[PDB]
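Structure record follows, encoded as structure tokens.
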Number of protein chains: 2
Amino acid sequence: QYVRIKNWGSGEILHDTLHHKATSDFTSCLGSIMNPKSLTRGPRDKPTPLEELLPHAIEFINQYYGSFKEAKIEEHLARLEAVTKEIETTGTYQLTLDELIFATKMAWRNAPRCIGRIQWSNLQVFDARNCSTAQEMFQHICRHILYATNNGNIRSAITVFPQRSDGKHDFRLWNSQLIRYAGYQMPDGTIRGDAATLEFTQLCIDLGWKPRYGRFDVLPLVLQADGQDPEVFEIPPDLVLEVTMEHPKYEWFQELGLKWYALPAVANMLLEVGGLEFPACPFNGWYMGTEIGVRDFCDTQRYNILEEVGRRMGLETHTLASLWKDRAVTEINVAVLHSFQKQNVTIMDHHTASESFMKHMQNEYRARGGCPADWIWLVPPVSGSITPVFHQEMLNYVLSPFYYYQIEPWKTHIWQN
Amino acid sequence: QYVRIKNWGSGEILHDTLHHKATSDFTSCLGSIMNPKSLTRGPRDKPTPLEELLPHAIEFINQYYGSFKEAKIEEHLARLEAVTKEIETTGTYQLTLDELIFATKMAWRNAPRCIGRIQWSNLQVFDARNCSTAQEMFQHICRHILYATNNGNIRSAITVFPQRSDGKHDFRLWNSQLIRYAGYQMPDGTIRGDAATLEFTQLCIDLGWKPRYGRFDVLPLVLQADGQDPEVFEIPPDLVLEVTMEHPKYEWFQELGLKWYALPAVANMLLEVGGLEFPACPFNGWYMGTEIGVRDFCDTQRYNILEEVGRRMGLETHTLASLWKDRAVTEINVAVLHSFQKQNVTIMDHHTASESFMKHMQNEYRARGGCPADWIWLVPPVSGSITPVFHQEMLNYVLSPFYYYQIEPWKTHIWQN
Ligand code: HEM
Ligand code: HEM
Ligand SMILES: NCc1ccc(C(=O)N2CCC3(CC2)N=C(N)c2c(F)cccc2N3)cc1
Ligand SMILES: NCc1ccc(C(=O)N2CCC3(CC2)N=C(N)c2c(F)cccc2N3)cc1
Ligand SMILES: C[C@H](O)[C@H](O)[C@H]1CNc2nc(N)[nH]c(=O)c2N1
Ligand SMILES: C[C@H](O)[C@H](O)[C@H]1CNc2nc(N)[nH]c(=O)c2N1
């Protein structure tokens, strides 16, 4: 009937019933796998079978009208009929603006790996389903970036491009994120910039983009429209807001010459809703300090500044047991938060975020008897057990609507020219 | 054929084949659940069915002889025959000392939640399968504690009590750990000592144990022998080695009056091997600093000293974004490591431990194509992504031999007197 969940920090118990509405993934528990097939929705070469589409469409429409505080029975029935007829006569159907808005928010609510879901009801939706060219995609994206950045007062938004038709005319953003720094393999063998974007940077260069060989060069947008070859578009520098890193006490921190972008936006995910699939739907929220201070700046395969910060603090960087790494990573986190705050750019520390999600989870179980959550992604990369999420048992399941991963476009794309 | 595993810090790929030898657990991924049924092996009221026992026995014997560098075919066949005959004539069978040693080490190797498995081959085995009374259990346990403590130079050991026969004569240690501090609900409503042991402490008191109402009172051993009612035995103070907490710089840290025991030993788990079950098999290794500094001292449901340490450091304890918690927990971790080191008591910091396990995992895949690992338990409660384990994809599966959890004895015990 329900799965029992326990919070070992408060002793509180919760009953999960929502998992029954899961779509089942089948299968050596693969919890720590980053990109499993169960969270990936691949490409197609033919339209969605009507026997599959119609049932999902009905299901979604029922969910939509079932969300209203005061039911609108006639509208419900009418919409059910209109959708069916549209599917029979066209082979698919178009969501109303309100349905799309509901779908985007529900898919956000259903994102197990997002710790900021308490904000789920606050989301700006940009309808670009009429987009037809790469140039138009670029314009829509620039508008998204501008609205979201909002001069430092970050706002959550999502831009919905045309849904997948037959699978050969997909709208896709080849970039993993809207804003990301380039990575270069220098002549002397050293790596410059973000080491994690070496391959994608080389791809942009291969497509005509001009490499600037800097530490923080913003990558261009590689846009695919109507299934045609991807076109490169440089992001107008005036639209990219950045924060220069400074430490409240360590004046030498500035000497590191570090900075980061204010806008965190995923650009390569697919929105699934009522049998439909939107291969291009970039969305954004705001940053959590640890993402930059810990992952971007301290991962060894990224900027890897940990040791350098250690020496500058005068720590015993040659003795692991000294816990110098713990001390350093924290000052870096302090720098990130301090800089964003000083420059009036929205950001949240991991402690506040963790308590925020706990409140949300509590609200979700009360509202719909559950909240899909991936513990591995919800617990911060530092001070894990200091946050309440660490002590909270969670159930991870895939509902609908949902935001899926996709197979890298360059691996499945059929080149024309 | 094999599952692909990737380390995102080195890019290294691994092929897991060992998971095929898993015993299958069936089923809303329940990865973050602490005590799931799949990791629990409950009580019985009748002997193990021969149709089930024999196949497992054969399987184990084959594994044992199959581990030798230079095969001993005749011995193998002979043992297979002897076991079968013993099972038919007695209804069960006895493992040889060497088989038990192999079983205990293999079960350790198969513990997905243990980060210290690189030491798997270094284990002292105490054969107490001839034990018959609670008094004898107490003596065996005191010997274990003495050998393991070794005046600060901690040694890994396990004491194997008589295997389960019919299920009504089980040898069980009611304590979760060999050494643990009491928790008291004081008259003024405040909690004194380890808040997590309130219930078990009350149980000891109900069994005649005399409460000392201290902050660090070592709990007595509650021993069950031959299925009879549990008897209480106080642990001789001379056998309990403790470390007084001091900070290398903060002279005021000592004013906190903190200390902890040097011997980390689980006492309520069950060893499963070749169809047999040993409900009582206490084992120990050595401490990892974070267990004490982070979980014992900083969990809110435990000693909860975080805020107090924060104020004493003069931090902004009323502003989460200041990251005062991160700064404090680290100094506490520094104190723990410093104190254990100064007092010459074996301990490992989480960084060294993490790199140690990574080496082990590498060895395991090379040796047998796999290593069962629970990421959620292997990543430390602080500085998660700073350790390599965080970036390592892992497969969690249950093999055999294996150390299982058990249903709390006081919930299933049938009282005599
Ligand atoms: C209100 C601000 C928001 C905050 C602070 C927030 C924060 C986060 C964080 C910290 C992560 C983990 C990132 C990583 O480790 O790669 C994440 C993941 C995610 N978020 Fe949220 N988020 C917000 C808004 C949104 C919005 C508006 C959507 C979608 C409509 C969303 C969808 C997701 C999804 C699908 C993931 C998983 C991405 C992946 O698998 O790489 N989030 N978010
Ligand atoms: C050589 C020293 C060893 C170290 C440093 C070590 C360390 C650890 C640590 C840190 C944990 C997690 C504890 C927790 O969070 O509750 C653990 C769990 C575990 N260890 Fe090891 N260990 C060692 C030896 C052993 C030995 C000798 C055995 C058994 C023969 C063993 C069996 C296990 C098992 C079964 C678990 C899971 C316990 C549970 O689920 O509560 N370990 N160990
Ligand atoms: N593995 C290397 C890597 C990955 C992602 C980013 C990146 O640009 N990020 C990190 C993930 C990201 C979006 C910004 N961070 C958020 N706060 C975010 C968000 F606010 C909403 C939805 C998804 C998000 N994910 C940088 C580097
Ligand atoms: N949840 C409250 C709690 C749990 C366990 C202990 C405890 O005594 N511990 C923590 C777990 C423990 C054994 C010592 N720590 C180890 N290093 C250990 C070990 F060395 C070998 C096997 C199992 C172990 N587990 C204290 C408090
Ligand atoms: C192997 C492991 O799944 C991987 O390193 C993880 C774990 N936890 C994470 N959690 C978040 N939020 N983001 C991540 O990228 C990861 N990566
Ligand atoms: C809910 C969650 O499983 C629980 O808090 C965990 C997680 N990680 C852990 N990891 C270890 N090593 N030990 C623990 O007790 C826990 N507890």
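All chain A residue numbers match Swiss-Prot; in order, they span 77-103, 108-497.
Just so it is clear, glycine is given a Cβ too, placed from its N, Cα and C backbone atoms.
The feature (6R)-L-erythro-5,6,7,8-tetrahydrobiopterin binding site is assigned by Swiss-Prot to A:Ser112, A:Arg375, A:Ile456, A:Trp457, A:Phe470, with experimental evidence given as support. Under the DSSP three-state reduction, A:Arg375 ((6R)-L-erythro-5,6,7,8-tetrahydrobiopterin binding site) is assigned to helix. The Cβ of A:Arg375 ((6R)-L-erythro-5,6,7,8-tetrahydrobiopterin binding site) lies under 8 Å from the Cβ of A:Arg382, A:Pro461, each of which sits 6+ residues away along the same chain.
A:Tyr485 (heme b binding site) carries a strand DSSP state (E or B). The Cβ of A:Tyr485 (heme b binding site) has 18 neighbouring Cβ atoms from other residues within 10 Å, across all protein chains displayed. What Swiss-Prot records for A:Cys194, A:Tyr485 is heme b binding site, and it gives experimental evidence as the kind of evidence.
What Swiss-Prot lists as L-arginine binding site is A:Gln257, A:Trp366, A:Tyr367, A:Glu371, and the listing cites similarity to another entry. Under DSSP, A:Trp366 (L-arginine binding site) is assigned to coil, being neither helix nor strand in the three-state scheme.
Here Swiss-Prot notes a natural variant, A:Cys211 to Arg, with the remark: In strain: NOD/LtJ. Secondary structure from DSSP puts A:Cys211 (variant position) in coil. Cβ neighbours within 10 Å of A:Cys211 (variant position), excluding its own Cβ and spanning all shown chains: 21.
Cα of A:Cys194 (heme b binding site) to Cα of A:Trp457 ((6R)-L-erythro-5,6,7,8-tetrahydrobiopterin binding site): a distance of 8 Å. The binding-site residues considered are A:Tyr367, A:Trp457; of these, A:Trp457 has the fewest other C-beta atoms within 10 angstroms of its C-beta. The two recorded residues, A:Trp366 (L-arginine binding site) and A:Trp457 ((6R)-L-erythro-5,6,7,8-tetrahydrobiopterin binding site), have Cα atoms 16 Å apart. The two recorded residues A:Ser112 ((6R)-L-erythro-5,6,7,8-tetrahydrobiopterin binding site) and A:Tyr485 (heme b binding site) have their Cα atoms spaced 16 Å from each other. Missing segment of 4 residues between A:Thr103 and A:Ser108: the endpoint Cα atoms are separated by 8 Å. A distance of 12 Å separates the Cα atom of A:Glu371 (L-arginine binding site) from that of A:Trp457 ((6R)-L-erythro-5,6,7,8-tetrahydrobiopterin binding site).
Straight-line distance linking the Cα atoms of A:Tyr485 (heme b binding site) and A:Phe470 ((6R)-L-erythro-5,6,7,8-tetrahydrobiopterin binding site), rounded to a whole number, equals 25 Å. Taken residue by residue with DSSP, A:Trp457 ((6R)-L-erythro-5,6,7,8-tetrahydrobiopterin binding site) is part of a helix.
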